[PDB]
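One structure is given here, and the rest of the page talks about it.
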Amino acid sequence: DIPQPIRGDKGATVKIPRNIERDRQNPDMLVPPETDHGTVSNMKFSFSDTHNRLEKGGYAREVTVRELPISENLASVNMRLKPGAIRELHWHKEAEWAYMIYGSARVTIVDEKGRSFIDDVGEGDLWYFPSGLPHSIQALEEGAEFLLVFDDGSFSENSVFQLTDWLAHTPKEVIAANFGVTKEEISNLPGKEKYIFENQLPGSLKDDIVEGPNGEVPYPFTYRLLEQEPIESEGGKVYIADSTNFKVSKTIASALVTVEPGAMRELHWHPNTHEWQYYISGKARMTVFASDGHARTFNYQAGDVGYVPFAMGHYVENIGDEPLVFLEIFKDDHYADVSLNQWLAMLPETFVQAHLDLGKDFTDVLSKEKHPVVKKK
Amino acid sequence: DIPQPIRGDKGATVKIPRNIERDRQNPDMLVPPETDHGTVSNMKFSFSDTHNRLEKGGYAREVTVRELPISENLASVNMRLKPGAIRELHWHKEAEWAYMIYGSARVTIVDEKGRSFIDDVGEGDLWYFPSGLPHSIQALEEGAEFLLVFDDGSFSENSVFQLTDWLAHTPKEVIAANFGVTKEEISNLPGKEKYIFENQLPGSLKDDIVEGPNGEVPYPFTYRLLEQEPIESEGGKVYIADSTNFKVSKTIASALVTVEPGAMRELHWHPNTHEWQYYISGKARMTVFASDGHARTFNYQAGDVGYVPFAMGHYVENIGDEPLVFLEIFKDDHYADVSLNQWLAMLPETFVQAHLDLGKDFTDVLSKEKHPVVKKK
Amino acid sequence: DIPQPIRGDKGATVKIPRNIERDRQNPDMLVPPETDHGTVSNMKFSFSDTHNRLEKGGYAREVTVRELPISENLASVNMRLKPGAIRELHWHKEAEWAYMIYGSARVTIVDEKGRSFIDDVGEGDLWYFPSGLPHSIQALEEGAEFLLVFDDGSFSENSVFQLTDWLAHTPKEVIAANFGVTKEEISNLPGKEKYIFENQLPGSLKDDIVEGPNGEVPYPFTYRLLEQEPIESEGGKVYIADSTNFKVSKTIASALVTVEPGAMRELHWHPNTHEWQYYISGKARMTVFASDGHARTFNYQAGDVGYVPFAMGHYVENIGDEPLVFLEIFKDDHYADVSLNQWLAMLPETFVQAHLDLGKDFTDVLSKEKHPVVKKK
Amino acid sequence: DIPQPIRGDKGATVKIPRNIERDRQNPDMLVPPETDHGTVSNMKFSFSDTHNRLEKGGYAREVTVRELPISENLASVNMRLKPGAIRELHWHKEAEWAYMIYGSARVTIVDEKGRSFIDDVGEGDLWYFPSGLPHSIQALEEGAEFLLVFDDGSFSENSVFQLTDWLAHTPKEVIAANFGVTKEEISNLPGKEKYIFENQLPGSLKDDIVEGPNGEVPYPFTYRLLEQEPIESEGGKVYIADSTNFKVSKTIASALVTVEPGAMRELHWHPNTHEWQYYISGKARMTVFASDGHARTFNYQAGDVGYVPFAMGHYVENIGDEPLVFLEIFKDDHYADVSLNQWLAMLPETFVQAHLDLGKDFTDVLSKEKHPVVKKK
Amino acid sequence: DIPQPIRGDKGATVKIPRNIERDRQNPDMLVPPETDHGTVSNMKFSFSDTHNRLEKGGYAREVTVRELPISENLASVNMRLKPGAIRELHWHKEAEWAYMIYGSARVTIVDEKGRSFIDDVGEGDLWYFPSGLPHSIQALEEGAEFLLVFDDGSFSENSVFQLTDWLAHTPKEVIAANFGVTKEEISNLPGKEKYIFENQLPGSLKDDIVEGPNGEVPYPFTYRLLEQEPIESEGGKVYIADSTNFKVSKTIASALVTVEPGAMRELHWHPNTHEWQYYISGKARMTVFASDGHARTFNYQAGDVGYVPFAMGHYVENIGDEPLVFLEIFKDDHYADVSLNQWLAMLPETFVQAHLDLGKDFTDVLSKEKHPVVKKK
Ligand SMILES: [Mn+2]
Ligand SMILES: [Mn+2]
Ligand SMILES: [Mn+2]
Ligand SMILES: [Mn+2]
Ligand SMILES: [Mn+2]
Ligand SMILES: [Mn+2]
Ligand SMILES: [Mn+2]
Ligand SMILES: [Mn+2]
Ligand SMILES: [Mn+2]
Ligand SMILES: [Mn+2]
């Protein structure tokens, strides 16, 4: 049945040709809360609304500042590899964070000391490659699909440094001299980058491990986020990974949040930096509060990127029947938040009472323990 | 049936939760043309993906640079008034262009010489209010729904100058002194802006006309675009309105394009400025060609804003069953384009032949007459 | 008696209408030193020349980059609370530093671990709230007046995040769900921010202290600057507070300087960052030396903000009859300066002699001990 | 013999490895005039110091803001075509100005009204293609070498819009539909841009001329600069071409200056805009005077680009044995200059005398007639 | 013999007046590698192409962002002092790094604690003065010539803070008061900066050392780079100095590289920051690879500054008969690089094989030990 932008006696029927399907996806936007007010930048964008780069062995599509101007510090790729397919050995200026949503893959990485690290990554695992270190991904028997996050919003999947593209653009004489071979011995180097290519499934991880004169890396570039004990509350759970626990992960701080139906990520903000969001599954609404009485509510579902500017107040409410599952990303060495609840709970009852024009009956429910996700009892 | 991002042996099935509805709306994006390549900014955005401001008597929602960063020079509002509802008397820095999609409305405007202009606007009509001149809209018995375009992408519907908001923020003594009345005589001024408000239907246009010491305005601020004889070709028609014919319309140049099914707005570019697009009805695809072999294809349908950076090559192909109807907007005193066809048609056969590695059989079909929209005979 | 901009045979009488009162306040500007030269940005601005925001229970006025463009990194509020008046619970992006000039007040603050800190602040005390942590001020029986400094010059007192303003702009359903109460139980929440409001005087500090599951904060957010032993010299004293001693105070470094009549803050610069100044009492002049022989002298008195760009040479001379008292603020984790005197004192006599075309009689007076404020013996 | 940076008792011998060849080319830079002073941006750059793009049939190298940051408004290409070689049909955002130094070539251009213009260009001729209009160059039996100037310093020869590159990046179906042919009929379109390619010499100009439904262009896009009577003075001559005489040339104003040995382009400035310079032959020095007593002298010879910021005082002195020949380019609809000489000549003798502390003997030589190039009698 | 920009059947003879001398210096630019492609910023600039500031006792010339826009973070001075000549006591915002190419000199520096450090510096030695600390240089009996690097590309040698220039622009009364002398006692202070001046040779270093109330500096501001054991490979050696070994050197990381004829600095990049280069002696070529298949080759020799943007792939090949010697500078607390060779050497043979379409015969030569400079055996 057709929704209309009408709230009480405000609003009216749409009379011109419209996108009913999207109107349906965005109820709190066709009909915002009465408490919404003023202008805020766009805080939502769908991967389905982006050009998809198709290759032999997979695909990559991106959400960058070119799509979502508010996110100047952070950009993202949704990438897919078919079984055995290789995302070509490459590097880039930006540091890279990743979450494996579907399947598994082997990654390689070499650090600035000539040490290589090679690991398999399963669903619910992260990896993090520091700025400038060369790496690669190769999916296993199930193939693989994942989210990449880069710590610069100007990033583009099409302007990364590929191994073969470097070679093809280096004088043969110089390549030959570099390795001490003849020109002929390298006559067959690719004349073009590969980016993503089909390849036979890799062997066992153990058969791949390369030891060297310089020894093991100090710290691993992969982390089993879902093997961690989550912060658990009534309405759901939160799995945090930042530099304090996922050691190499210096420029990216993360939390995977799961929200039961009827639950919600509570009212809070972040006193460190901006929040970048990706929605893995479910349906949500968020109101971002930007001060000076400016406030706007966005709807999100699977494949949607979201965003909360530094310190803006928000909440994430599950408005669907299925679990709501999303990521919280920050460009920072740690996760941090202030809970509205915990905050007031830690101040004198009467002081809070004087602020809210409410009484004991309200301050009584305040809780000093933090519960990031609560249920609608 | 479910679409997948697969083209020949490139691409793969989506394995993670997805937005199938949007995937369906964007076929040429889930599966771009093989000839697409490289990165281009986002050139498409839907009004359905924006917060809608609901008032008593209508609504307004906007697409600004905050949503579509590529469009720094141009922004847009989709506004709706219920019958008799008034968009409050107001002004702003930006010049304003408008197209009446549904219904009709009376507008008023006063110029820098103290001359007022008052007209009724029907479907297919435009108006254009020069930077800084105060105006208002009032819908008639059918109500009204229209598109507004402003010649600065930083524009926001929420930061316009409203009559009552000015007064409420002016010292009463000063207001009283200004008009030579007492404070009491204006005690009842609104304490708040109205923005949009319900009101009884207006009388006849003739009963409203105000004459003054300074006489008629030199030129009208409304234009009957659809009363013009269109440039007509096989596949459809083009109705142009720019400063050369719609005289006051100095900073905005416009064309309403209608494209029969199986037809297409031909291959061309614009040698003056950027193109801002709004899609009134139908389904389309456009490829924007950005040089250095960069090219990207976007899908559009009703409620969608589009965009082509200065001189980028494009075409607009109807890929639907119904007529395709859209606006072309420029920040310029005239419309202008170069037709690929007409271009080659006006050069030596053999010269063109030498360029395209084709022969007479191709140059023979070239046409020196411009046909902006052609059919698939 | 009327001052004129005449120096020897340079300058002339003012012949047009003028501001004699200001001319009097700015002697070294109507008549600069002969050694002044070239253009420098404006380095002085008076709080008396700003719009004052008046509320029930106090006032706030600000000096931001909008008033003093040279100060891009730092901005300031002069705030006043009547006895018992509360500056509403709030937070903001910027970190906040403070100096209590008159009276006293209770502050509260909660950190990112859900720990609250509550303290009373008297004259000559500082507080420092890290970016993003929620806080509040409540004046005691004497009321309170203080200076706030924020580590971004784009700061505005009117765009802070207020508790009640957040709530009023959050859907009631969501608020209710957040705390697990009914809509009715919060029906009486303020429909508007309070910002500053009248309230009964608070109880004892001890009765207010809130303990919690997470324990005491590691470090206090208040510092008794005047209880410290000052660096004392002949002409006056300097009380420094930076991250090395006021531990939480990571982004702001400070010094309160007192200068007897006939004394002066010596010739120096700062090799770390810019200097932001506030003048609490007295009359001063400063010459800022900007290299390339550019130099300009400014006059300052109570209520005046001043400023010295990174590494520019300066001095602060008391030119009044009463003590001169001012603050030195830096956006940095430590205070640091180079004394011209100490500098030359630590180099070979003859080397210095060769530089200044002076002799032993001059190098003899140089001192290796730093004396930040000297007297005119 | 080896030059050293020594002037009187200032300076010293170079003691580290050096570029003697360049030192020789830059005498007034190794050893500037005593009257030089302070910092000025770099005002000189050599085409020999740029990467040269080599193609089949010629080459192109550029000087852009990426090489010469002071020139933000203007950039340049030095292009070379072998006999019959075609610079591929193309267009771009920037307007283009040109001077034929060696040989000749046929150009084509189509305007926004579908009118084509086709002309042959010889040595000493200019052309000017307005922003966005498609064009091409084809050298004749002698081949051709010329200078291109573009009215944006961000221009790059590698990011122009090529005909074939557009087609190769347009869906075949869409191309086919555009022209009403089959896919097969265009199967043989180039899969890649050509940029510059070898081709047989063109026929007579008359055999190439294409008439059309829309008639002759209003004005020609080529101008015989050297067929004009030059402003002639003792030391040389000046050939000006701007919008007042070369009608289409709206955004570019030009002058070809020839300076006999012992002569010099007199002391002057330009009260409209910046000056961009190219040196065709000879050796010169220029001092640019930037006010605040800042002044710097540059040496120039064949292949060198130069530059004078808006209104900066300068002169161009021939310091070689051969004629000095260079271009003066402006981004403006007209050429204009103020002659120092003419200026003083038009003011009261005694007034000028009072300024320069000279007497009648000096004012007597002043001349009211402008002589842009004077000789050292 | 005359070089021409011809490669196989690409390119053509230059037909217009040209700079053959530079053409000769830039072989890989007149005739780039076939593998070069696309646009890159300018990465090369010669000190011989700059205005030289001549003083009594030496000279200074600079390469700043005003000459080389790509280098926004880093600028450089080539300075020369005659025996006993003093670069006047001064300070500046920027931190300063230095390499002594010819001769020796005494430097002085005072830190923020009033501690002075005084040392003699010989060929192959570095010094590093932290932002804002006052210093000076005085050459010994041989005179001195060195390279200075400053950690801001906007730096200008003409806008430094000089001791005497400060004094001359400070009111005499204030100077007198500062030191507690009379105006007369300082009547003879220079009325102008000195910048560089002639002076008698200094005594022994030991006679100059100044002790003070505050003791020795924690760490020395000079470092004997060439006394270190170099990383030595077949083709040459690398001497690294960064914050890990040259302790005070916090914002600048450095390496002196020497390359035998027939050798080359291997294929690598830097995963931390940009590379700024200075060429001390020899002839080289470098190709910088900028991704998206963009690549450009530059020629360098003595007196040339070079540059590699963050993470761009490069190599430095000696193309001369004499040793090639150059500096690598970074704005960072450590040196770091990734070797292409070492990188592939640390990954599974077959994985690498699958990337390069080569076989065992190639992976066999890969080496896990890093060899920064290799020879053409
Ligand atoms: Mn990557
Ligand atoms: Mn959050
Ligand atoms: Mn309007
Ligand atoms: Mn168009
Ligand atoms: Mn605050
Ligand atoms: Mn100071
Ligand atoms: Mn062109
Ligand atoms: Mn000129
Ligand atoms: Mn220095
Ligand atoms: Mn390197």
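Here chain C follows Swiss-Prot, giving residues 6-382 in order.
Quick reminder: no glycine exception, Cβ is built from N, Cα and C everywhere.
Marked as active site, proton donor by Swiss-Prot on the basis of experimental evidence: C:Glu333. In the three-state DSSP assignment, the secondary structure recorded for C:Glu333 (mutagenesis position) is strand.
Per Swiss-Prot, Mn(2+) 1 binding site is recorded for C:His95, C:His97, C:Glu101, C:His140, and the stated evidence type is experimental evidence. Listed in sequence order, C:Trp132, C:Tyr133, C:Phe134, C:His140, C:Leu153, C:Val154, C:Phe155 are the same-chain residues at least 6 apart in sequence whose CB falls under 8 Å from the CB of C:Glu101 (Mn(2+) 1 binding site).
C:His273 (Mn(2+) 2 binding site) counts 22 other C-beta atoms within 10 Å of its own C-beta, drawing on all protein chains shown. Per Swiss-Prot, the feature Mn(2+) 2 binding site maps to C:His273, C:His275, C:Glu280, C:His319; the stated evidence is experimental evidence.
What Swiss-Prot lists as domain 'Cupin type-1 2' is C:228-369.
Experimental mutagenesis at this site is recorded by Swiss-Prot as C:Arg270 to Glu, annotated: Leads to a 20-fold reduction of CO(2) production. Sequence-distant contacts of C:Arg270 (mutagenesis position), defined by Cβ-Cβ distance under 8 angstroms and a gap of at least six in the same chain, are C:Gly241, C:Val262, C:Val264, C:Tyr320, C:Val321, C:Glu322, C:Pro377, C:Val378.
Within 10 Å of the C-beta of C:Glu333 (mutagenesis position) there are 22 other C-beta atoms, taking all protein chains into account. The mutagenesis experiment C:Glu333 to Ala is recorded by Swiss-Prot, whose note states: Leads to a 25-fold reduction of activity and a 4-fold reduction of CO(2) production.
Swiss-Prot gives this note for the published mutagenesis C:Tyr340 to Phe: Leads to a 13-fold reduction of CO(2) production. DSSP assigns C:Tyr340 (mutagenesis position) to coil, not to a helix or a strand.
Cβ environment of C:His275 (Mn(2+) 2 binding site): C:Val313, C:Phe315, C:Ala316, C:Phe335, C:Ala341, C:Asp342, C:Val343 lie under 8 Å away, each six or more residues apart in the same chain. Filtering the recorded positions C:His97, C:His273, C:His275, C:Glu333 for a Cβ under 8 angstroms from any Cβ of chain E leaves C:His275, in order along the sequence. Here the recorded positions are C:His97, C:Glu101, C:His275, C:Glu280, C:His319, C:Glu333, and the ones sitting under 8 angstroms from chain A, going by CB atoms, are C:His97.
Residue environment of C:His140 (Mn(2+) 1 binding site) contains 19 other Cβ atoms, counted within 10 Å of its Cβ in all protein chains. DSSP assigns C:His140 (Mn(2+) 1 binding site) to a strand in the three-state reduction.
DSSP classifies C:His95 (Mn(2+) 1 binding site) as strand under the three-state reduction.
Within 8 A of the CB centroid of the Mn(2+) 1 site residues C:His95, C:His97, C:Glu101, C:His140, the other residues of that chain are C:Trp96, C:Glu99, C:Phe134, C:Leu138, C:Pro139, C:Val165, C:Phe166.
Cα spacing between C:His319 (Mn(2+) 2 binding site) and C:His97 (Mn(2+) 1 binding site): 33 Å, rounded to the nearest whole number. In the three-state DSSP assignment, the secondary structure recorded for C:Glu280 (Mn(2+) 2 binding site) is strand. The local packing around C:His319 (Mn(2+) 2 binding site), expressed as other Cβ atoms within 10 Å of its Cβ over all shown chains, amounts to 26.
Listed in chain order, the residues near the Mn(2+) 2 site other than C:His273, C:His275, C:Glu280, C:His319 are C:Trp274, C:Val313, C:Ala316, C:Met317, C:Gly318, C:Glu333, C:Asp342, each with its Cβ within 8 Å of the site Cβ centroid. Neighbours of C:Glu333 (mutagenesis position) among the binding-site residues C:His95, C:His97, C:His273, C:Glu280, defined as a Cα within 10 Å of its Cα, are C:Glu280.
On the backbone, the CA of C:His97 (Mn(2+) 1 binding site) and the CA of C:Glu280 (Mn(2+) 2 binding site) stand 23 Å apart.
Under DSSP, the residues of the domain 'Cupin type-1 2' (C:228-369) split into helix, strand and coil as follows: 21 helix, 66 strand, 55 coil. Of the listed binding-site residues C:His95, C:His97, the Cβ environment within 10 Å is emptiest of other Cβ atoms at C:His95.
Geometry remark: C:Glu280 (Mn(2+) 2 binding site) versus C:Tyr340 (mutagenesis position), CA distance 10 Å.
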